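K.L.:
Here you go, one structure.
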Amino acid sequence: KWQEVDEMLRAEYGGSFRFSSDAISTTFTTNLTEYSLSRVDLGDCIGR
Amino acid sequence: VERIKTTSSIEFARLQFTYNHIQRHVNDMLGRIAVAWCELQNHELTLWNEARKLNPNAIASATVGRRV
Amino acid sequence: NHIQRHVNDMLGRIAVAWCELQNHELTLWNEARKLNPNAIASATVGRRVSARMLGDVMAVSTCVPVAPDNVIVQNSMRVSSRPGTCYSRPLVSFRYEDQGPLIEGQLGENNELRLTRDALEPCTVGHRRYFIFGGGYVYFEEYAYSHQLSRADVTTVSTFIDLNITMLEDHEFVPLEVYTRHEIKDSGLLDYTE
Amino acid sequence: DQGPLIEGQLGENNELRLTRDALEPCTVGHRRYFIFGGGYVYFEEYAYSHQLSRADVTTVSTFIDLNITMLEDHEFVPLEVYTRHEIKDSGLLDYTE
Amino acid sequence: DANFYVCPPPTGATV
């Protein structure tokens, strides 16, 4: 775990999600489809 | 099943945030200016009609671009 | 901070200039309002409204719409009852709506239907006149009908000042490193752990 | 306050003129508002009817609206994916230690 | 302006 963002704004545009955080001044870009956690090897910390 | 690899540099996303913020503000303000400009020209057409009645020579010389 | 200060100061100057220009053109609006209360009234209230000047204010009464298909324009502005006198604008007969009396009248500016036929001027040789008729103009010579013509048949000059503002486009910033941390690790000649 | 009270004719935009010469033929249905001080004065049939405030007259605007807002301040906090401590700690054995 | 208008002379009902 790296960052906890209490205000993350998600916007849909051009087939992409943009997750913006004013607190840390950061915009992440993801695809629309979710990432299944089963693809992570030994990633049991993520959910909890 | 695989491991996600992470870049050491977050500054690309911070540049993205700053650019998006500035770009949205500037685009919104300049679109507002564009709308106001178009409305003002459409609004001033009335004054131009009346001045056209008052003095056809000057109005035509100014609108045409050549003195007539 | 640099960009924000510059943009804020420029746009504040633009805001001040805009407010002053509106306040400054109020004078021109007052004088035009005296010149032709109907047109300025329609522009300022957002709807076609007849207007007149009562002292230093405007009396406004809503105009009633009439479909274009119920208007017929006559041929000659020459009023036969007044030889040596002519109608300054073409005569029309219009019916407010089907199943109505065909009310006689005169074409007034911006497709107005004026009940009063009082606009009379001395006739003059060389008469050549265009008048707003529906979506186009109508054209007369020698106080006699010639033809209706489309709006596109007349040369268009612009009183508008052009301003071409385009939006800043979207831009994507990809991750970019001169050396990855793995390159930094592999920069060492001997790795103690290995 | 102590001078001779001069009779004249009201002008436009609270002007006070010296000569009473703006004479028009009388007409029926006379109803007129005039700029009087900070408000209007209303006359009906060439007789003083009453004053009224400007707020009593509906207002139409000749101004074009334009709403410019400032770009607000923004604070950028320090932000690293990994600190130097994390980079140094990612080694399995530290030769010095 | 495709639609004509009939504009009765205004009265001071609305100012």
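Numbers in chain C come straight from Swiss-Prot, and the residues shown are 511-704, in order.
Recorded method for this deposit: electron microscopy, 2.2 Å.
Including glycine, each Cβ sits where the backbone N, Cα and C put it.
Copying in the features that Swiss-Prot gives for the protein in this structure:
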VARIANT   C:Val555 to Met  In strain: Nonneuroinvasive mutant HF10
VARIANT   C:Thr572 to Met  In strain: Nonneuroinvasive mutant HF10
VARIANT   C:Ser668 to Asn  In strain: Nonneuroinvasive mutant HF10
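Tell me about the surroundings of these features in the structure.
P.N.:
DSSP gives C:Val555 (variant position) a helix state.
All protein chains shown were included, and the count of other CB atoms within 10 Å of the CB of C:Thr572 (variant position) stands at 15. According to DSSP, C:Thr572 (variant position) is assigned to a strand segment.
Neighbour density for C:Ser668 (variant position): within 10 A of its CB lie 12 other CB atoms from the protein chains shown.
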K.L.:
Using Cβ atoms only, which of the variant positions C:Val555, C:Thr572, C:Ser668 are under 8 Å from chain D?
P.N.:
C:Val555
K.L.:
Would you mind checking how many other C-beta atoms are within 10 angstroms of the C-beta on C:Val555 (variant position)?
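P.N.:
For C:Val555 (variant position), the 10 Å Cβ neighbour count is 17.
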K.L.:
Which of the three DSSP-derived classes (helix, strand, coil) applies to C:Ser668 (variant position)?
P.N.:
coil
K.L.:
Sorry to bug you, but what's the C-alpha spacing from C:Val555 (variant position) to C:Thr572 (variant position), rounded to the closest Å?
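P.N.:
Answer for this pair: 10 Å between alpha carbons.
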K.L.:
Of these variant positions, C:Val555, C:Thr572, C:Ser668, which are close to chain B by the rule of a Cβ under 8 Å away?
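P.N.:
Only C:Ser668 pass the 8 Å Cβ test.
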